[PDB]
Structure formats: C-alpha cells, structure tokens
Amino acid sequence: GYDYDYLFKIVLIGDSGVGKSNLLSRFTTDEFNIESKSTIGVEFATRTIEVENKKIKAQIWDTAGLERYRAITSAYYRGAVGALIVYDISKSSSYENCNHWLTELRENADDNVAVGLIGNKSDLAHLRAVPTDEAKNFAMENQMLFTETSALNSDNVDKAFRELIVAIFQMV
Ligand SMILES: Nc1nc2c(ncn2[C@@H]2O[C@H](COP(=O)(O)OP(=O)(O)O)[C@@H](O)[C@H]2O)c(=O)[nH]1
Ligand SMILES: [Mg+2]
C-alpha cells in the first residue's frame, strides 16, 4: 500500500444496533464481532480497491454515542464523499428512521455525497420486517444505491461498498 490514486472518505450512519460497526469490520478486515454492546466513539479503517486501474483507498468511518458532541460530529462528516445509510431488515423502526438519516446527511455532509442504502442482517430472513421491494423503491426515490447485506455471513458486503466506491469514482 505504498500509494493510491484517490482517498474516498465514506461514513456509515443509521440507528444503533443495525450492524454499522460490523459492516466496517467485515469490509476492512473480514472480521465480525457477535458482541451486542455499542462502543461510544468514532473510528475509521481503510481498504484499498481498484476501480478502472486506479487504486482507491476507501476510508470507512463509524461512530456511536457522540451526537451531542458538535465538533467531533462535524469532523465525522467533514470531507465525506460517500455515505451508507444502514437499517436492520428485522427492525422496522430502523428502516422508518432512514429519512432522518438522509436529512442528517443533507444538513451535515457536502452537497455532492454519493449515498447507498443498506438493509443489513439479511440472515435474519425469518424475522423480516422490511420488504426488499419497498426499501428498494425508497432507495430509488431518494437517489440511493441499495443492497441487502449480512455482515454476519458476509453476503453482499463487498458489493455494497464496491458499488458506492465505483459511484463516487464516476463523479470525481
Ligand atoms: N444476525 C446478524 N447480526 C448482526 C449482523 N450485523 C451485526 N449484527 C449484530 O448486531 C449487533 C449490533 O451490531 P453492531 O455492528 O455493533 O451495530 P451498530 O450499533 O450499528 O454499530 C451485534 O450483536 C452484532 O454482532 C448481521 O448481519 N446479522
Ligand atoms: Mg457501532
């Protein structure tokens, strides 16, 4: 990793418990943590991927519990060129709160940010509370990419991040 052509900062946002921290770990180091306690703070991790023979350092940010800390929250969004809004396919509240997250993006992130919607925990299909076609339509109406993922079993995680990175690449 001596060099890279671009660095794309991407923020993960969404309700607590949906799997953001595990999406970060699954994508960056192929790791998953079954632990149900949220870490209060901010972190980032990187992975380099290739798009059209260009090396892109994807710098993936994750946070919890700092919403009342203004400067840190500002720093969280600062410079982000992509965002993934994450809900839990088994928890309708997390999906219904996606409009809040879109609004947070509009109010805190740069105008040009490329956005993907992720319905995580697809392995909990027996507990599904959000129909795929409904969420897919909501994503389209709001100019968001859409993927259902399982951070737990890995399903579609690389796809969700890659598609967004390709989309960021086309814009810039
Ligand atoms: N079944 C299932 N559990 C998951 C998945 N992703 C995360 N979890 C679990 O859901 C809980 C919340 O995950 P976490 O990544 O901390 O969510 P966050 O609060 O959005 O950062 C933890 O117990 C995780 O192990 C998934 O895809 N499937
Ligand atoms: Mg977390």
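The residue numbers of chain A are those assigned by Swiss-Prot, with the residues present covering 7-178 sequentially.
Recorded method for this deposit: X-ray crystallography, 1.7 Å.
Backbone N, Cα and C atoms are what each Cβ position is placed from, and that goes for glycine too.
Quick look at what Swiss-Prot lists:
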MUTAGEN   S27 to N  Binds preferentially GDP
MUTAGEN   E49 to Q  Cold sensitive
MUTAGEN   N126 to I  Blocks nucleotide binding
MUTAGEN   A141 to D  Loss of function at 37 degrees Celsius
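Shown here: features listed in Swiss-Prot, placed on the structure.
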residue	record	CB count, 10 Å
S27	mutagenesis position	21
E49	mutagenesis position	13
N126	mutagenesis position	32
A141	mutagenesis position	21
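The mutagenesis positions near ligand 1, defined by a Cβ under 6 Å from one of its atoms, are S27, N126, chosen from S27, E49, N126, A141.
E49 (mutagenesis position) and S27 (mutagenesis position) have their C-alpha atoms 9 Å apart, to the nearest angstrom. Cα to Cα, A141 (mutagenesis position) and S27 (mutagenesis position) are separated by 21 Å.
The 6 Å Cβ screen around ligand 2 retains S27 from the mutagenesis positions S27, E49, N126, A141, ordered by sequence position.
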